[PDB]
Amino acid sequence: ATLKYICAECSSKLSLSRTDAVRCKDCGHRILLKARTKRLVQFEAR
Amino acid sequence: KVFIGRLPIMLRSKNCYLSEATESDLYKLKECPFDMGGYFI
Amino acid sequence: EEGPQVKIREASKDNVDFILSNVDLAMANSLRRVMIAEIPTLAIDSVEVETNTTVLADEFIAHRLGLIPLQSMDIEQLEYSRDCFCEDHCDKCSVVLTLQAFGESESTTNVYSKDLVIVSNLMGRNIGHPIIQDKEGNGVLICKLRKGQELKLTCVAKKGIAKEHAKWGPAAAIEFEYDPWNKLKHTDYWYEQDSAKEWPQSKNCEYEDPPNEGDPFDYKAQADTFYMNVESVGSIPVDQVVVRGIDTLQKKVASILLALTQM
Amino acid sequence: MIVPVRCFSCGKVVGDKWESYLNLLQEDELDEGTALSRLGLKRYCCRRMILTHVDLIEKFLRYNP
Ligand SMILES: [Zn+2]
Ligand SMILES: [Zn+2]
Ligand SMILES: [Zn+2]
């Protein structure tokens, strides 16, 4: 349902704007990963 | 009673929470069960 | 019934031992090389990745997928993408499969090549079908998923040949030999006391007459008779590799004759 | 990291045998040498493929996310 970030502990599709430092819901883990990409990548089977 | 500085800690000595951690606890801790760790972070 | 003749010693879904006689070492050799590298086969050559929470990277998985053998008996009628007039690929120059697997149970979910799902119209021709020779029927283990890991992919397999990439290899490994007794003298055995006692003997010896103590060297004898055995990965029937291989090499020489014509 | 699909040197598909193999060992208590031969792995190139493999994907899986 769209996101931009993700925590490395609860994997909650978070995502927030400025002035939100860094944190998750209950997971005060100040890490956050940048989800994935929508345009999908193609691969050479070789 | 009174605070004074911080002491980095050798990674697997008495303090380091890993000197006790079992195998299954290491994995959850995102630390490898094969790491020897005699170093500092 | 003419020049190159065959004598088959064994046969099966995967192996064929035979004896080629009345043929130059050359032809025997080329025919062999052709099999190893110039016979069309279908193989996953494109992989689009939707979701990968696996512990393997995308190109890692992809490399294996391209490696999974696929049916290829009717390839002689599937086309080379590079020759098809479509924009990219189509049911005329490809076969699209899909692999969707999700770590459901907490017992480690295994992904096999049998989870591949052909989604393009096979147009009634036998081609594209993960090949499986397993006892439990799981033709090659692609990957392993834990608790709740995903893996969504779409694979496009194309007509190819080993030369481009070993994956389009349908021949596994060929057994080659000739002159089991060193009669011809194409080798100088390295000994330490007794060559004849140090170097084992080939089962082909059994199929040929020994040299006889005092006979002078037959300087006029050349290489006749070759004891081969063609293995097969499955993508194509054993007996087929040999045939098509002979076909291909046959068509190749043909092309040179056409070339001199246009010239 | 997973059983190679296909042996490097000749290409005998060796990806569909990991499990079979590990089974001929455990329950059938066979020596590695006999197990291999029964999986049809006759040439050493093909043998070294399975014998030498280390299935790391197993400890790779053990990390939570
Ligand atoms: Zn969290
Ligand atoms: Zn096309
Ligand atoms: Zn091999």
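Residue numbering for chain C follows Swiss-Prot; the residues present correspond to positions 3-265, in that order.
According to its header, the structure was obtained by X-ray crystallography, 3.1 Å.
Heads up, the Cβ atoms here are built off N, Cα and C, so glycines get one too.
Sequence annotations record features per position, and here Swiss-Prot assigns Zn(2+) binding site to C:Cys86, C:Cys88, C:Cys92, C:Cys95. DSSP assigns C:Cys88 (Zn(2+) binding site) to coil in the three-state reduction, placing it in neither a helix nor a strand.
Here the residue is the original one, while Swiss-Prot reports the published mutagenesis C:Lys9 to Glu with the comment Transcript termination readthrough. Less than 8 angstroms from the CB of C:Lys9 (mutagenesis position) sit C:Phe20, C:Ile21, C:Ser23, each of them six or more residues away in the same chain.
As a natural variant entry, C:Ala30 to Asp appears in Swiss-Prot alongside the note: In mutant RPB3-1. Mapped onto three states, the DSSP output places C:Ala30 (variant position) in helix.
Every protein chain shown contributes to the tally, and the Cβ of C:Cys92 (Zn(2+) binding site) ends up with 16 other Cβ atoms within 10 Å. Within the same chain, the residues at least 6 positions away from C:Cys95 (Zn(2+) binding site) whose Cβ sits under 8 Å from its Cβ are C:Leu80, C:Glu81, C:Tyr82, C:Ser83, C:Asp85, C:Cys86, C:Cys88, C:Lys160, C:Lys161, listed in sequence order.
A Cβ within 8 Å of the Cβ centre of C:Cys86, C:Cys88, C:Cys92, C:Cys95, the residues given for Zn(2+), is found for these other residues of the same chain: C:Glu81, C:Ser83, C:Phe87, C:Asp90, C:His91, C:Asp93, C:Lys94, C:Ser96. Close to ligand 2, meaning a Cβ under 6 Å from one of its atoms, are these of the recorded positions C:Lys9, C:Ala30, C:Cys86, C:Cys88: C:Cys86, C:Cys88.
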